Protein chains: 2
Amino acid sequence: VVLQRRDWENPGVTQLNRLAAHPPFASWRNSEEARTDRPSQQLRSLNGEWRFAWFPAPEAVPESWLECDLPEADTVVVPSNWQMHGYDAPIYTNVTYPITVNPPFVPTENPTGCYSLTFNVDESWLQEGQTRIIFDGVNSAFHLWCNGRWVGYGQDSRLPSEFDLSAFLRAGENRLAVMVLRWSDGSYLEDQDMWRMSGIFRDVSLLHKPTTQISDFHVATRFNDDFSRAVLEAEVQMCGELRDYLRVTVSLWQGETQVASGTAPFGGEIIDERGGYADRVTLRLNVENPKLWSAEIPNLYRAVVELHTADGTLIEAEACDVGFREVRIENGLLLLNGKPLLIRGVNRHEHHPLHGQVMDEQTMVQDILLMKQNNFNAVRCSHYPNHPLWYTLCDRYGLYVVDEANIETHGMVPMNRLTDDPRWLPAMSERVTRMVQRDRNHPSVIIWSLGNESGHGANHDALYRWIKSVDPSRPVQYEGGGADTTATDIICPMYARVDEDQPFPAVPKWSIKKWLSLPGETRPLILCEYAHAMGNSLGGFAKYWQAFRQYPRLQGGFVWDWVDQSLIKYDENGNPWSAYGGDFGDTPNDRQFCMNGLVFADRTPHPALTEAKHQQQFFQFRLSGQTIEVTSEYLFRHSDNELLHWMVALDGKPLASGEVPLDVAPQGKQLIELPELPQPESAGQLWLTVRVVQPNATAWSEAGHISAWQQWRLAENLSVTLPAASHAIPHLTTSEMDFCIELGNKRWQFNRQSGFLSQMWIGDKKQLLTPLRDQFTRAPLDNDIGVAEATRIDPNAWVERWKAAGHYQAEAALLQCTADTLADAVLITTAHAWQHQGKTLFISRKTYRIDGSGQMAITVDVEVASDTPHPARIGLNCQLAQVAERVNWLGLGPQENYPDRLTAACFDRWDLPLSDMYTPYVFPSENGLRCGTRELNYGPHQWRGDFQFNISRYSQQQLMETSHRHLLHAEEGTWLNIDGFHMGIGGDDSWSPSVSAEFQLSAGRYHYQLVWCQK
Amino acid sequence: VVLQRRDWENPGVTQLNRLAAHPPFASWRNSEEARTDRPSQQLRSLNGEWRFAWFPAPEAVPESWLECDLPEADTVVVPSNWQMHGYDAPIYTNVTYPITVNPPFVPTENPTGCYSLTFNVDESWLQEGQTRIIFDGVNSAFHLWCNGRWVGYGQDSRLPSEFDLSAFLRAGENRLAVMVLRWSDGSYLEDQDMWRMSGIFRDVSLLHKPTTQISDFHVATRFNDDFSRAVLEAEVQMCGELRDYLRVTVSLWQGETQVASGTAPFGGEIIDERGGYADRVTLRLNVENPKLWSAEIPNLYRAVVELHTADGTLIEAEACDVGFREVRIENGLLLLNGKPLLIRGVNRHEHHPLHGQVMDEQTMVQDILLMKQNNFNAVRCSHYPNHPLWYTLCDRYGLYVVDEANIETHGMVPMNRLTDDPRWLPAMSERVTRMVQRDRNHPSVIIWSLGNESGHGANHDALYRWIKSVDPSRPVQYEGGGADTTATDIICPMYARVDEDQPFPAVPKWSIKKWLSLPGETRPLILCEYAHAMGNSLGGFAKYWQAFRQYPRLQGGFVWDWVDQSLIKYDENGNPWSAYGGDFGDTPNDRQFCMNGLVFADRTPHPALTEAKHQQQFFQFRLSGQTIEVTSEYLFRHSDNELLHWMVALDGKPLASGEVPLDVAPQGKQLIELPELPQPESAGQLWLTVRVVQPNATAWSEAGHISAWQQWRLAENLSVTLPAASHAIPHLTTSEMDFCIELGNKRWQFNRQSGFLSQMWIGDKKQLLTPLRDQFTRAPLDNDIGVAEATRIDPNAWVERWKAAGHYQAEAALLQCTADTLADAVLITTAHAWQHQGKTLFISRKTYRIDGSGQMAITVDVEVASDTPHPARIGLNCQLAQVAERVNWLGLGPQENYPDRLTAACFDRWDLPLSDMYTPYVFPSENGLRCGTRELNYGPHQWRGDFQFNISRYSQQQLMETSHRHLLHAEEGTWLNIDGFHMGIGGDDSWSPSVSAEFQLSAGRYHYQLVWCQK
Ligand SMILES: [Mg+2]
Ligand SMILES: [Mg+2]
Ligand SMILES: [Mg+2]
Ligand SMILES: [Mg+2]
Ligand code: NA
Ligand code: NA
Ligand code: NA
Ligand code: NA
Ligand code: NA
Ligand code: NA
């Protein structure tokens, strides 16, 4: 029947013999074990070594496999994705389906994973009760056999499939055979923008329940007006034979203290003309002054559900963590415990560079700690229900969760083709309903989502209403079909900009500020995805947060996204390197578009993370006179683990510093009066830096963790004192080919043919490897490239405009090169035109003034043709001979910062190793810039002015020519790019120009000045 | 795979390889044929003689049957139910499922119908295009084979199942094999209160569509504020390969005049980020001053949908009737074309006494004609989608239709066990979605219903919203779970009473007047079921209509129900008789509860129909002096086929009459001045009767049809004249056992032992067969019995209270019997007590005064113990020796009428054959009463007074002892029951006391007087 029915090409069959979904069960037979959440003897993990054989299709599976281990099969670890063991290739595609679009059919060549396990079941489980097997995750569809007999079938890669094995198991040795199909009709609802893998990728377990058993339970908590009183309402459902002596006790615990308890026999209230549920009971417990759950303070109680007898004999016990919180939208605002939330969220896929889509505790805990340490309080499960442990950790560490149905049909044309089709309603309904049935008791889940990128169809409205009817405690959201449809309680757009409208037909992305106030619109706005963090990105992040803080109904959003989906590959020498789309022979693919994270795949932070941390701070600061006003954006907690450090520095030189304890109520303010500052006579800018430090360790952070910061300029004393007049005068030497200047052991050489400083000598040592030349281009960022699909070529993308205009191939034509001797200096005057096909793109006019003190003052005035696309940068570059270990600068740092991503950086004296001045983006691009720099030091060299710079062993040319970071080779010496001006990086999205007008280099005329000297 | 999978015990499989649902198709290849709705050569009927074999289970079907006929099978007509051919028994159960409640499982003994057909398929049908088979109704599940090969499977008994046979057929002879299962998992959703049958009971046909085809189309009509302008919007979908030369033309016709036309290529507007529907097109046609559709004037247009090439080759045409109307709920009122409807509705099952649940055009038309002739304007499809032709006939004749999904789970405990279960949402969703997809273009359908008696579950809420999303043009209603849930636009209770609350826990039935004004309630109220017409019923019908006319938001209801579900059986002599539950060996069963109709199964009216007709009249009347005020309750039409006839009579004797044409605007009034009526000389009451007559035939009625009537009392002249004094004196003779009175040829005999008139002589011929005795009981009506289930005994039911009180077995005890000779009379005085086990129930005190003119004046004074249940009647009865041909009376008539059902009856002189004075209710009961009678004539006898009477060949005793009307035998002579007082019949429902307090005999003391004489 299996090969004949083809259940995997029929959306009307999504399972056979599958048990009903439910909340996490462990079937404890001891109440104390249930209370403490300790292991249950009745719940057994089947994770470990399994037998596995790969086949190109289900027809290729030999019938002997049903009863006998195949000798060709390998021993593998389970849970696993079989692409990670190398049996076939993982595929990265964004929108376009990995299979031909022909529902409900899949390719006849359908990679098939035959898993099997020989295992022992103890005699006790056979005589009495029910033994079920639970597969927490099988991608994408599977048939199940036990001891050669067919058991059932299951679909939906992201939710547990469970089957009764009581009638299939025997004394001693048993064998399970699992035939997993890569493709099925389920694949049409699984078109998420991520790697396409398959296999038994989440836990496998055996659970033993009595015949008379708790089959479901729901915990609800409702509150009075000031949250001083709560009622915990618990509905408990049973299966098995009903008896008059049966009882349910629900008890609520706070540590070892029982705070409330209720006991009742089965028999619900009358529901209709035919009665009520005899097999159900609802317990109501009163709790006075409950401790409330939030992400700020994740207060939890333990509920223990006991199925027992009247005379006091336990049959079984289940349990859950309970967080007392209320979620409601009121007057246009999303409230938690009566207070408006500000969502500092991030989208997080389930990804590991080694293990694929298999999740483990260590990695999950790592992500949560890093999220909380960087001021995130919310996570969206993009775009499927997660590994069950994720919700436990969110409950316990404290994160708001958007739990999202495993439904995405992005690749359909139009996007709603399936979701508007009633024939696909059954498949869709199960992905929503079984999610709710599983996760409804988790306090961390505050919002339900209907899925992702599936247009808006009538099936969405049906399922929206289903959830609203079944669980009034959580809003339902869904972005598809315009982000403000009838299927959503929350205006939840993706990549809607702050001020700029994007008026796409049918599905516009309005300015978020404008969207709120459209005629008739009353709902809160929280972006489900924003600030697309692909490569060198998060330009304009501060603009979002300013708007979130200003507009009550703008309640934040979820950054896209947490972690790069890069996979580990190995070269000839067995050295690991980060791979993306296409690196596995997978075609078609969408290349580096799988990497959009704030962190690298190994959870090393990208520079963008510190900007996110800074903008998402829970303390806001103002300065007036010497008064710092600290405002708390905590809704619930006081600042009981916070002190304020302050320091004043004169151009990086410390002058005064102190600390003050913070005592701010939620939403409150504290005024801190700075002591009288000893002013300096010497010139320069005084800078005040404040930092909020957590003196004590928490569950999620170390002692001394810095949670917030801010800088202000204080007094400036401008330098008026003349530089000490030098005795020596530099000497000009003229030839046909070169102008040469000499002063002591220093020589400067200007090539009269090129018009550039071609060489510098300190004694007989050459300082340059490539001449000092203007640069107007950058190695293109993912944002400049502006591509979401590898097939899509957009003439409007920045990089395409720069290419089409000749920016990358414009050659410098010399217009003027003259030398003059002054009283105490030599003056070199130059002029250059950059042209492409008879069109002058840029003109640079310079003076180099070399005085008797050995300083070269470079003055640069640039013209940019108003009709050429605005250049990526306006500066100079050269390759220095020197390779030094350290880079020292007075400017914004310490991390990479760009003009539209520099709010997190602070002005100070910074000193890093050279390798830290390069950001290892997996797809190489312009990187490592630091802005607002007044002084840069490298080996013998010092540069002074007001510039942006990067410095590394990689030229812009190499960076733009190399597709992977592991293929980069250090060049001879050091490439310095010093910019007068540099373009924003943008990132509102990465598939259209996203750089805001004010960060584009459109002024037409530009001036900057540098002093180069040897200190 | 078939016997192994058991798809009929799987709610997750409701079909296999079934094609998408759609509006009625005929695939015309000529546009004129499409327009005129003439037969299509591409649509062939497979109705006629098929091959049938019955089997106790599917496992008993011989595998030979697939490829070859079984000679042991019979030739039967299709469509049919196989219970109607004798193969097994039809089962009548109300609530309790006909199978053990063990979802999804059905009994292993699952009766199985093996249908097969051998038929010709022409070559032209297989060379080009697609050949599909359509099963309009198969009860309840089936597998399909074509030429031995398995095609598919389908569930839902009440919607068409369709399969592509293109790859299965050959030129010339082919064979179909259909294995129909009586029970399936679909039976759990098919628990309607009706005969449980099975088989291919609706049409089977073959449809040829071209490869490039119209696969769906939707017609919408929207209007400006005053309906002077309309836009017809038609969405058309195609299958096949898309081509730039393809076009759709939608043309709209009014008779032979084309009114509007639109032509367009395929390609819908942009829908989302992925584009729009390339395979769809929407045509918009402007119509100025559209002729509007309503039940009053069913104006229809013809829409022809042409799929063709740009240069004009027709590929295929589909078509439909279009009715321009708007249905909306505004400010708590249901509006059609801007006007508030008053629903004069009835529930109608698909029932034929000879053919079961097979429907034919003739029966459908008969039903529509009778409905409209009796002032109905609406029908509810209780409780499933109907035969497709019903909707066409409702479109054309003009009836408002509630189209209801085939979902009833009444027998579940609680009622919502399956409807609140997400596992059953897929099966439920198809029963809703496929109905809407089929019927959405029929203008007669004004409201969608989600099913019946399935409680209220989350699945209802989901499917409610689905319909609201897909079709905004029609309100959605559903009664389950209390009639005012979140799943209904209309408060739609069943059997809620007018003034009386029924406060059931969880699902109360409030007084309808009170329900409207409950805090926060704003919706309209229209009863889905009311005035249960079981047997002698519809008491209190006028109370509903009074309330409907007074309260704007009470907008009517649907009577339960149209036609008795009785089936024909044949006796030993081959004579037909009407059978109800239990008469087929079916057990358990609910007996006569299948008969609740206004008409008998052969469409002969019950007496209740005339009461409905009268109360549902469209003209209302008031009298003031000589002025008649006629008010129209038409919303749209003027009274252009109506004349008012009026007549004044003095105690039945005509004195003056006339007629006046009616000219009343919709909702308007007309004043009619009666001419001066000459005074009558003689005594008596003048009566005015008005009738609205339709001079012209219509599509639904004959010339001279009476649509409305009303009566008033005018002047009364009370008789003051003394009856001529006679010179004869009656003579008293006394013995131990008798008082005898003689006058001329007349003799009366009073038995002194019993105290009753035991005999009466005219010309020494005996007039009585049984003495004249008081009667306080009636052969109980179905309403008195008070049973919805044959297992349920209710001590509160009228019959049970009467029985427990000993009313039916109390015997007369003589207290007094005396005789006095007077001047011109003999006076007999009697007194009796009726007692049961020590308790005196009633006392009757009488005088009989026999004077010289031969008249016997009887005066009766009765006492009824205040603590005994109020008696059914207070009167006399006797068995007359005479059988006469005619009954002549001055009173209310001509039809049977009871105190709470006499509004339709008129006071006049009526003359009927004796048989008309008996109503042949299938379950015999008290019947044939006529109220407000002043004079009764039968043979030589005349009774005068003010009484209610019935007269027949059947005693109350025989009536109450006989379970079927065919088992009744005429008794010797004629039983006369003359009542001073008679209890109401009730009928708000038939399973609880429903007689209103004002119609109960609770006064304690009663008085009436009769004069008995010879004329
Ligand atoms: Mg499937
Ligand atoms: Mg997508
Ligand atoms: Mg089934
Ligand atoms: Mg029912
Ligand atoms: Na806000
Ligand atoms: Na991506
Ligand atoms: Na590159
Ligand atoms: Na009304
Ligand atoms: Na009934
Ligand atoms: Na009877």
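Per Swiss-Prot, chain B residues shown: 10-1024, in order.
Determined via X-ray crystallography, 2.0 Å.
Cβ atoms here come from the backbone N, Cα and C positions, even for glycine.
Neighbour count (other Cβ atoms within 10 Å of the Cβ, all protein chains): 24 for B:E462 (mutagenesis position). If you look up Swiss-Prot, you'll see B:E462 marked as active site, proton donor, on the strength of experimental evidence.
Under the heading active site, nucleophile, Swiss-Prot lists B:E538, citing experimental evidence as support. A 10 Å cutoff on Cβ-Cβ distances gives B:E538 (mutagenesis position) a total of 25 other Cβ atoms nearby, all chains included. According to DSSP, B:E538 (mutagenesis position) sits within a strand segment.
Taken from Swiss-Prot, the feature substrate binding site covers B:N103, B:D202, B:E462, B:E538, B:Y539, B:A540, B:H541, B:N605, B:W1000.
Non-local neighbourhood of B:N598 (Mg(2+) 2 binding site): B:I100, B:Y101, B:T102, B:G590, B:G591, B:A799, each in the same chain, at least six residues away, with C-beta under 8 Å from its C-beta. The feature Mg(2+) 2 binding site is assigned by Swiss-Prot to B:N598.
Under the heading of mutagenesis, Swiss-Prot lists B:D202 to E or N and annotates it as follows: Causes a significant decrease in binding affinity in the absence of monovalent cations or in the presence of potassium ions, but only a moderate decrease in the presence of sodium ions. Taken residue by residue with DSSP, B:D202 (mutagenesis position) is part of neither helix nor strand, so it is coil. Of all Cβ atoms in the shown protein chains, 23 besides its own fall within 10 Å of the Cβ of B:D202 (mutagenesis position).
Quoted from Swiss-Prot, the note on the mutagenesis of B:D202 to F is: Obliterates all binding and catalysis.
Among the sequence features in Swiss-Prot, the mutagenesis site B:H358 to D, F, L or N is noted as follows: Less stable to heat than wild-type. Causes significant destabilizations of the first transition state. Under the DSSP three-state reduction, B:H358 (mutagenesis position) is assigned to coil, being neither helix nor strand. Counting every protein chain shown, 22 other Cβ atoms lie within 10 Å of the Cβ of B:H358 (mutagenesis position).
For B:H392 to E, F or K, Swiss-Prot lists a mutagenesis experiment annotated as follows: Essentially inactive unless very rapid purification. Causes very large destabilizations of the transition state. Mapped onto three states, the DSSP output places B:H392 (mutagenesis position) in coil. Here the Cβ of B:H392 (mutagenesis position) has 25 other Cβ atoms within 10 Å, regardless of which shown protein chain they belong to.
Quoted from Swiss-Prot, the note on mutagenesis experiment B:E462 to H is: Slowly inactivates galactosidase activity by reducing the binding of magnesium. It increases binding specificity.
Among the sequence features in Swiss-Prot, the mutagenesis site B:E538 to Q is noted as follows: 10000-fold decrease in the beta-galactosidase activity.
Among the mutagenesis results in Swiss-Prot, B:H541 to E, F or N has the note: Poorly reactive with galactosyl substrates. Less stable to heat than wild-type. The residue drawn here is the original one.
Among the mutagenesis experiments that Swiss-Prot reports, B:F602 to A is described with the note: Decreases the stability of the loop 794-804. Secondary structure at B:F602 (mutagenesis position), as computed by DSSP, is helix.
Here the residue is the original one, while Swiss-Prot reports the published mutagenesis B:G795 to A with the comment It forces the apoenzyme to adopt the closed rather than the open conformation. Reduces the binding affinity. DSSP classifies B:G795 (mutagenesis position) as coil under the three-state reduction.
For the mutagenesis result B:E798 to D or Q, the note given in Swiss-Prot is Small increase of the catalytic efficiency, when the sodium concentration increases.
Where Swiss-Prot documents B:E798 to A or L as a mutagenesis experiment, the accompanying text is: The catalytic efficiency is not increased, when the sodium concentration increases. Same-chain residues at least 6 positions away in sequence with a Cβ under 8 Å from that of B:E798 (mutagenesis position) are, in sequence order, B:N103, B:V104, B:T105, B:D599, B:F602.
All protein chains included, B:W1000 (mutagenesis position) registers 20 other Cβ atoms within 10 Å of its own Cβ. Annotation of the mutagenesis experiment B:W1000 to F, G, L or T in Swiss-Prot: Decreases affinity for substrate.
Proximity of the recorded positions (B:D202, B:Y539, B:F602, B:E798) to ligand 4: a Cβ under 6 Å from the molecule is found for B:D202. Considering only the residues assigned to substrate binding, B:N103, B:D202, B:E462, B:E538, B:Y539, B:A540, B:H541, B:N605, B:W1000, the longest pairwise Cα distance works out to 18 Å.
With a cut-off of 6 Å between Cβ and the nearest atom of ligand 1, the recorded positions B:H358, B:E462, B:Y539, B:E798, B:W1000 reduce to an empty set. The Cβ of B:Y539 (substrate binding site) has B:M503, B:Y504, B:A505, B:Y553, B:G566, B:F567, B:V568, B:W569, B:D997 as same-chain neighbours under 8 Å, each 6 or more residues away in sequence. When the alpha carbons of B:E538 (mutagenesis position) and B:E462 (mutagenesis position) are compared, the span between them is 12 angstrom. Separating the Cα atoms of B:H541 (mutagenesis position) and B:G795 (mutagenesis position) is a whole-number distance of 12 Å. Among the mutagenesis positions B:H392, B:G795, B:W1000, the ones whose Cα sits within 10 Å of the Cα of B:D202 (mutagenesis position) are B:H392. In this structure, the CA atom of B:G795 (mutagenesis position) is 4 Å away from the CA atom of B:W1000 (mutagenesis position). When the mutagenesis positions B:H358, B:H392, B:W1000 are ranked by how far their Cα is from the Cα of B:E462 (mutagenesis position), B:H392 comes first. Distance between Cα atoms for B:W1000 (mutagenesis position) and B:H392 (mutagenesis position): 20 Å, as a whole number. The distance from the Cα of B:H392 (mutagenesis position) to the Cα of B:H358 (mutagenesis position) comes to 7 Å. Checking the recorded positions B:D202, B:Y539, B:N598, B:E798 against ligand 9, the ones with a C-beta less than 6 Å from an atom of that molecule are B:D202.
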